[PDB]
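Trainee: The following block contains the structure, expressed as structure tokens.
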Amino acid sequence: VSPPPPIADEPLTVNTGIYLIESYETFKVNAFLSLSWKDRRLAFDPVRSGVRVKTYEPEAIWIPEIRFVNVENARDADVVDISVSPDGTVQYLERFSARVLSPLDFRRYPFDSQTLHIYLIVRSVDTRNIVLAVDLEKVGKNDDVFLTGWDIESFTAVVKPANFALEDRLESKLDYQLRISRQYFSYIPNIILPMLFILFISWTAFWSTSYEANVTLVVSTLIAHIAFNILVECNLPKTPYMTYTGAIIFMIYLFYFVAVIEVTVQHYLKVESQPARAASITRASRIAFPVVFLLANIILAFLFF
Amino acid sequence: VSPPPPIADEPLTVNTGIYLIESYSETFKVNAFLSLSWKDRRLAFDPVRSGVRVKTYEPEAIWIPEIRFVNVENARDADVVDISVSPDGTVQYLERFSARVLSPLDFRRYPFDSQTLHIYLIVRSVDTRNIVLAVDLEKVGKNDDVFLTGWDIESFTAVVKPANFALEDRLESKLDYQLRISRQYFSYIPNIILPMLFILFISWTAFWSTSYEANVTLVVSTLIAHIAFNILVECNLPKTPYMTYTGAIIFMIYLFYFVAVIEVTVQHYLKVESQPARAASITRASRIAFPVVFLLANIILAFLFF
Amino acid sequence: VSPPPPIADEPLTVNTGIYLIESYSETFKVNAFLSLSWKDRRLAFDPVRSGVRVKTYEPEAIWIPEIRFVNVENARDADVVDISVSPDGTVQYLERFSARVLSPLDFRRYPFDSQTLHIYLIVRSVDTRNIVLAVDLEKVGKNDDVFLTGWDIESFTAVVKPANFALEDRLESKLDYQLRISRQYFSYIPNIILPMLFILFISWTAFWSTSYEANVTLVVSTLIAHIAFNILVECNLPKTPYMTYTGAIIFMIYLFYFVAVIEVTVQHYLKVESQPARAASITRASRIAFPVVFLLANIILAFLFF
Amino acid sequence: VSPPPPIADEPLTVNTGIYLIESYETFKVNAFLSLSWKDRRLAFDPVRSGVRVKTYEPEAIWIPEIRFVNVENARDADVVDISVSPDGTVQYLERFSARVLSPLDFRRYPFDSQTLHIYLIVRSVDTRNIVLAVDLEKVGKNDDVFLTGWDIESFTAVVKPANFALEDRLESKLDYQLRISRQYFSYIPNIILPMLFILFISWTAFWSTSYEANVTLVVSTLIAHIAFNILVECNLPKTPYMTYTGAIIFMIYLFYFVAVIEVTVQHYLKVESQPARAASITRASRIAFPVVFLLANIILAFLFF
Amino acid sequence: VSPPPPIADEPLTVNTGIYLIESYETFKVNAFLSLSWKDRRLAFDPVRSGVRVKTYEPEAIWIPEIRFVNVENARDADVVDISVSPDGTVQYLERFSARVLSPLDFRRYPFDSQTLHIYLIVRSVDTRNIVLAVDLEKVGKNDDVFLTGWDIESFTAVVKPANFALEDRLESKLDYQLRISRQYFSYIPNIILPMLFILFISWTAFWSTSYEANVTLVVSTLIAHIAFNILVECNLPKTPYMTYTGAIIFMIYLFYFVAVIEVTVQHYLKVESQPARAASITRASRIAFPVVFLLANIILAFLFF
């Protein structure tokens, strides 16, 4: 079957709509794709037919070749209904389960908001040009729409389509945006708190002179920090980009090094009989370490938010 | 084929039923029988002239309602078992389907939790007539070989009254099938809480010691052992982005290792400062402070979560 | 196509058989031949006029009984090999199917266990006539290239008498195919129990020492080594929620690291308190207490599990 | 259907083209495969025919059997359009999602550029010979082409096909090259820096005489290095061949051994009462260890770059 | 369609051949399955027919049911070409991607050679008997055939088929062997070397008298060996059967135990005021431990090679 012919030179407007049935660090969505276009070749008089509307099969009529852009593979398509109104207006409906192929911006994790994108595309034919449109009454989401650890803020579409030329033929692109924000509250007692306790347990080598107990304090807590980093391996990003957590983790690895330097220096001074000077440093460190940490954290929080 | 026409204005009632064959796979898989029954007078026959009790049809041959599932992975691996039409026109459909339950678990009470797995059946009404779902209670159940290791399958029931609502200007009829399960917690004690408690107790022996070298080594080295044990039971400890009864216990333990370091640090600091009467007072208190605050805080939490 | 009609009121006997080609991938997948044989007189012929001894049909061409499997992960990868009709109308069906065995293992005796893997064949009887399953013992077996690494494939047999029962008002016939595999335990000793025992023994050398610094470092540091080794053999140590032979030994070991800490703590506490005669008495007893209670408790458990 | 016949003895030239839609330590690509060949059995006079171009179905006409060489399994094929121009010029277009089966060269990780390969092949038939060609206007990539942690430099094709015989029949291969380079900057604060801090924390046993504190310094940091190696397990290559990073990691394991030897020698001299000699070594080591490291690193950097 | 009839009582010989296009601790392969048999019912006089050969469709003619034995699931089949020669000889060609289902024998890892299997089977029919044959011109492998960390030595077939009875009907099995050997070099600097360094770092407790430093030396390195074993978890066998590497690992766990015993005894003797003896065996241990290791290793190497 060929596409419907133009009354005049005008292109075929396909009224699209996505409504999230079920939505569920990667994302998959189960939804309704609704398509509507006018094919007069199908028009009928209800009187001769004895039907308000005629229900067709996908094979029977011309259906626009609507493809998705960023998704895993050929969509799990299931046609729900095909309805033609006496005028030849085609009301298509399909149910599709699809994997969201968008990278997340981990730069502000775990205090971030993401915008998941769903791209609808149609390539225009030799016969006539096809353009995409949005039926706002056919764009939404159910309420059973859950995404554990996230707050589903919106499901909206950029109404104005992206029309552009590709391999000498025109293409019409549409942008569906699932905007989500994170449920950060558990991060404190699970990730930052114990990581901070381990670093604090190290800092008690600023009220000690025993190099044996001090080596054992700083070094043994370096092992505990690394093991805890492996414990929360999942909840920490794979990112090749600068991240808020990444720098905070890095800063900690540096603070374990500075603490070793102080400890080492202090012991060297004591061996060297400048104990008044060493005890001065170990005394300063009791306020230096927690103050530079709290400043550097505030510096970073500003640098990332 | 079009849907059957109404006698009067009434909608088409589809008598549904799910019967669990098997269950498997902290995620869940179902293998079951989906039974559907509706009246199509167009298919009706006079039993006497026809001779035969009922006639067997093919899915393509007749009109079958478009019944879809809601919380399942992808398009069901459908297999039609039998299609039977009663003299009066009522159709007896049966299919075998294997599906994955897309229902989240509530880990807030892990490992003393009961879970309600959901299977939603939906039907969209057509232009011709309206379709509504019903439940044949004789056709809703589960086999007895229905096992779910580490869980107790309590019930498989359906919320008989459907959720009828309008979506995209057309009516929809949703049905709720509930697989209620509770966990088999008894192994948790000797595998998860007991050794975690032993590690914390082994730390507390720094309350009958004055050696800061042995005390640093006691508290710090056990912190490493607790973290490594947490990695040993990584699977058995929930991922939840929400607070949990086990969630808090673990946190409380990380806090108790910190307080224990503070005491140990204070004790040795007083010792150096030559106030041993005071130091030995604290270390003596700690021998009863630490186990008492733990047992209280645990009881506080158990109440806060149950 | 409808099922063949009864000579009298008798049901249709379907002669089944499964023959193992290959087994693979603590879960198992099985690829084999499903042979089915039944009498359909509607297709019977006279050899003389036909000439041919037997004719070949296509699955679509004739009525084939709807044989389904019960405990299989995904709708069987179906491949029809051959369909043959003998002069008297006796159909000889053959298909090749690859299937995932869905049977849980009884880990109550790992790694000295014997499992019994199940394959269930089911047929639902139709309105026309009743169907019952049978077993052709000449068509039930396994190849010799049948390997299951770390297991000894003892048998492949079928419970000849089928389990007839009613379901959703219609009659059903179930068959039991049993793959009996026992373990290849010998490598367990040098890989799992031996080093775990060495770590526990390395701890016990704190019974010939008085240095609380060296004793804390001996018991505590080996606790970390035991946990790390438990993570090293994470795959071999079962996920089971139930009582297990290995799972108790692991528990008992976590307890022995606690008792040892207690002795070590008591020993130094008496030494500090100046009852050295008494402390050296305990540390001396422990040199025979610890290895004796271990060897007794192990024998107690081995009896409790075997 | 058989292939089109030759005017004379010449082979059938198939004008190929791949244009990347999607790209997503393994790689998968979603793109447009464009094919063009002349079948005059389909050719028509535009004037009498009326229509500019006739749209056919894949089954209807003869389409060359174009296969990919290094890809996972039978391609996710989806025919977009088939157009026959008046001259019989078949303009084919399909959308294919495919997994790239090319091994990476980790020798220079994380400072490496990679050339991903897509091989198009056609086997010539008994009737006539088939050869591949490249329409340069139909080879490219979109701009939404992302590969997180990589910089997509080019998508080009080796225009000259590699013609050769296989099993007595002639074959025509084409080389599509997706040249990418890595986004290395996060490697420093995540992989090399803490690994260096752990090794430095060890070296502080060159300003200490306490064998207890020295064993605890060298040995305990060896554990921390191993645990950190497990923390970055993902970001460290599996190569059976030698590598720049793999060599460094090895050199570090050796430096922890040398440091143990010094520490052991120092205390052995101390017990043996040659403290002049012991303090000489520990003094040398303060400059030996950091100098040999910085030299050996420069030696390796040159040996790999 | 039925099989071709016998001239006399002879069986149908099917000339098979597999040619590896692409190979990729588990293995998959992309190849060409070539089949050739004589079906006279298809024979033609070349002169009157004009054409040298005629191309058929799989559905059109009788093709032998050739199945594979050790592969995951039903082969991703794709028919390339079907050609009939004037005498009725059928030249079939298909492209199949398939996962090798053969167990690896790790009893010599990482100095092992492995023989990957591909079995071809055909079940004989009631009409006539079918037997498999090998066209040696149609058995091979491409040269771009790579298997990272392995050396592809051969791809050969056991020409003589295994003919046997199954469920009362005859069957014909063929053996295709992809013989590969390992690229072990990197094993030394990645697995055995650091494992040896950790064990050597332990042995420095034979030049020490400090029981605190000796407990910390032997015990702390035991943790480092276990953590390193977890670091190389991937590169080490899962085998339920004895391994050369498996016993070495075991022997090492035993050497850490012996080292604890000697340490413990030595301290015990010194406490007991018999320093003459403790010093004596500790001196023995300096040569006992490295000698028994080097002997036991040689014993094992012989026991496994």
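Swiss-Prot numbering applies to chain D: residues 47-70, 77-357, in that order.
Cβ atoms are placed via backbone N, Cα and C, with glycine included.
Pulled these features from Swiss-Prot for this protein:
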- D:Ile244 to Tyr: Marked gain of function, with a ten-fold shift of the proton dose-response curve towards lower concentrations (MUTAGEN)
- D:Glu264 to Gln or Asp: Decreases binding affinity of TBA (MUTAGEN)
- D:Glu264 to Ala: Decreases cation selectivity. Decreases the binding affinity of TEA and TBA. Nearly abolishes block by Cd(2+) (MUTAGEN)
- D:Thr268 to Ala: Increases the binding affinity of TBA. Weakens block by Cd(2+) (MUTAGEN)
- D:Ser272 to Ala: Increases the binding affinity of TBA (MUTAGEN)
- D:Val284 to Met: Displays an increased sensitivity to propofol but not to desflurane (MUTAGEN)
- D:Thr297 to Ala: Marked gain of function, with a ten-fold shift of the proton dose-response curve towards lower concentrations. Also shows slower apparent rate constants for activation and deactivation. Displays an increased sensitivity to propofol but a decreased sensitivity to desflurane (MUTAGEN)
Trainee: Tally every other Cβ atom lying within 10 Å of the Cβ atom of D:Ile244 (mutagenesis position).
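Mentor: Excluding its own Cβ, the number within 10 Å is 14.
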Trainee: By the DSSP assignment reduced to helix, strand and coil, which category contains D:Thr268 (mutagenesis position)?
Mentor: helix
Trainee: Just name the mutagenesis positions among D:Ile244, D:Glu264, D:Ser272, D:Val284, D:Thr297 whose Cβ comes within less than 8 Å of a chain A Cβ; none is a fine answer.
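Mentor: It is D:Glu264, D:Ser272, listed by sequence.
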Trainee: Counting every protein chain present, what is the number of Cβ atoms, excluding its own, within 10 Å of the Cβ of D:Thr297 (mutagenesis position)?
Mentor: 22
Trainee: Less than 8 Å, Cβ to Cβ, versus chain E; work out which of the mutagenesis positions D:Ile244, D:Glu264, D:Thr268, D:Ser272, D:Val284, D:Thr297 satisfy that and list them by sequence.
Mentor: D:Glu264, D:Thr268, D:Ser272
Trainee: Specify the nearest of the mutagenesis positions D:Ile244, D:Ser272, D:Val284, D:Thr297 to D:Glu264 (mutagenesis position), where nearness means the distance between Cα atoms.
Mentor: D:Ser272
Trainee: Rounded to a whole number, what is the CA to CA span in angstrom between D:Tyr70 and D:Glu77 on either side of 6 missing residues?
Mentor: 10
Trainee: How big is the gap, in Å, between the Cα of D:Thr297 (mutagenesis position) and that of D:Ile244 (mutagenesis position), rounded to a whole number?
Mentor: 10
Trainee: Is it possible to get the count of other C-beta atoms within 10 angstroms of the C-beta of D:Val284 (mutagenesis position)?
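Mentor: I count 16 other Cβ atoms within 10 Å of it.
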Trainee: What is the number of other Cβ atoms found within 10 Å of the Cβ of D:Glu264 (mutagenesis position)?
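Mentor: Here the count is 19.
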Trainee: Write down the Cα-Cα distance for D:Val284 (mutagenesis position) and D:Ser272 (mutagenesis position), rounded and given in Å.
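Mentor: Distance between the two Cα atoms comes out at 19 Å.
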Trainee: Could you state the whole-number distance in Å separating the C-alpha atoms of D:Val284 (mutagenesis position) and D:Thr268 (mutagenesis position)?
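Mentor: D:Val284 (mutagenesis position) to D:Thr268 (mutagenesis position), Cα-Cα distance: 24 Å.
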